[PDB]
Amino acid sequence: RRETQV
Amino acid sequence: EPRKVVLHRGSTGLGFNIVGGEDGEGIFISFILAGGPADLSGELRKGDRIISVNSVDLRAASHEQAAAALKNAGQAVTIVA
């Protein structure tokens, strides 16, 4: 479900 | 029309999540961090698509591909969305 904080 | 939003990372990074890249469908701002460089710029909102980081294209980029690019974009990250 991939979501990344950047 | 896309924007050239230059950011600067803090102890929070650029201040926004991303989603997509999961199939060539592109990267999209998934959420803005209150106080973060993104938030404060008021030039990027939940939903915006990331076209490129520091001249590097991310339209077809995969998730980790955008993740990493953003991650080592330097301290002066030039974002196009």
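Chain A is numbered as in Swiss-Prot, which gives 153-158 for the residues shown.
Determined via X-ray crystallography, 2.8 Å.
Cβ atoms here come from the backbone N, Cα and C positions, even for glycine.
In the three-state DSSP scheme, A:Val158 (mutagenesis position) falls into the coil class. In Swiss-Prot, a published mutagenesis experiment is listed as A:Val158 to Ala, annotated Complete loss of binding to MPDZ protein.
Annotation for A:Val158 (mutagenesis position): no spatial neighbours, criterion Cβ-Cβ under 8 Å with sequence separation of six or more.
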